[PDB]
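Below is one structure, written out as structure tokens; the observations come after it.
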Amino acid sequence: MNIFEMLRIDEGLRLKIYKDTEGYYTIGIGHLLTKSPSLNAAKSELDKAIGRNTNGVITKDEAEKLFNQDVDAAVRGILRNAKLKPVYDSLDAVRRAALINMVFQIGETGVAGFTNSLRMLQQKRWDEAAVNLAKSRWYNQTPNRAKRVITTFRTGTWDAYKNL
Ligand SMILES: [Cl-]
Ligand SMILES: [Cl-]
Ligand SMILES: [K+]
């Protein structure tokens, strides 16, 4: 298990433009194209991201390319965020992956704002942190995924991704 395998399980792999859980145009491995309700806008973003006129369909290799960029970008954002960096730096690798996962899905801004959860994590109060994290729109809207991420933070193990 690793952050790529983990997010690959949580995000799936789809080669054509589709709507994510929030109803936003996405493609590949959770590559958010835009929040715009316009398919055309989404196609325009895709073409720009990929470097060619796609007409909304990409290859697996292309999906993987965006994904790698996305994973890296999330990490990079974390390292550049004053709120997340210290937390991120305080964690073991497994937990770091859980954090990257959250940022990838929720967005850096949202995560950076979970002040209390972030503090519990940094304090290494795993169970408490886990309880705290569930008190969110995040958990409510995507509880199965949230539970996996949460268990990862609680335990420091990949048990949640075990038989996936
Ligand atoms: Cl991009
Ligand atoms: Cl879910
Ligand atoms: K998805």
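The chain as shown is numbered from 1 upward.
From the backbone N, Cα and C atoms, a Cβ is placed for every residue, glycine too.
Every protein chain considered, the tally of other Cβ atoms within 10 Å of the Cβ of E11 (mutagenesis position) stands at 21. Experimental mutagenesis at this site is recorded by Swiss-Prot as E11 to A, F, H, M or N, annotated: Complete loss of enzymatic activity.
Quoted from Swiss-Prot, the note attached to the mutagenesis of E11 to N states: Loss of 84% of enzymatic activity.
Residues or ranges marked as active site, proton donor/acceptor in Swiss-Prot: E11 (among others). DSSP classifies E11 (mutagenesis position) as helix under the three-state reduction.
Annotation of the published mutagenesis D20 to A, N, S or T in Swiss-Prot: Complete loss of enzymatic activity; the original residue is retained in the structure shown. In the three-state DSSP scheme, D20 (mutagenesis position) is classed as coil. Counting every protein chain shown, the Cβ of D20 (mutagenesis position) has 17 other Cβ atoms within 10 Å.
Among the mutagenesis experiments that Swiss-Prot reports, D20 to E or Q is described with the note: Loss of 99% of enzymatic activity.
The active site, proton donor/acceptor feature in Swiss-Prot is assigned to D20 (among others); the stated evidence is experimental evidence.
Secondary structure at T26 (mutagenesis position), as computed by DSSP, is strand. Less than 8 angstroms from the CB of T26 (mutagenesis position) sit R14, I17, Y18, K19, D20, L32, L33, each of them six or more residues away in the same chain. For the mutagenesis of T26 to E, Swiss-Prot gives this note: Complete loss of activity at neutral pH; covalently bound substrate. The structure shown keeps the original residue.
According to Swiss-Prot, the mutagenesis experiment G30 to F carries the following note: Almost complete loss of enzymatic activity. The enzyme is destabilized by 1.5 kcal/mol. Annotation for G30 (mutagenesis position): spatial neighbours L7, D10, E11, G12, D20, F67, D70, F104, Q105, criterion Cβ-Cβ under 8 Å with sequence separation of six or more.
Per Swiss-Prot, mutagenesis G30 to A is noted as: Almost complete loss of enzymatic activity.
If you look up Swiss-Prot, you'll see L32, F104, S117, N132 marked as substrate binding site. DSSP assigns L32 (substrate binding site) to a strand.
For the mutagenesis of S117 to I, Swiss-Prot gives this note: 500-fold decrease in enzymatic activity. The structure shown keeps the original residue. Shown in sequence order, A129, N132, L133 are the residues of the chain, 6+ apart in sequence, with a C-beta less than 8 angstroms from the C-beta of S117 (mutagenesis position).
For the mutagenesis experiment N132 to M or F, the note given by Swiss-Prot reads: 2-fold decrease in enzymatic activity. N132 (mutagenesis position) is surrounded by 18 other CB atoms, counting those within 10 A of its CB over all protein chains shown.
Annotation of the mutagenesis experiment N132 to I in Swiss-Prot: 5-fold decrease in enzymatic activity.
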- request: Identify which of the following recorded positions, namely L32, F104, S117, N132, place a Cβ less than 6 Å away from any atom of ligand 3, and list them by sequence position.
  value: none
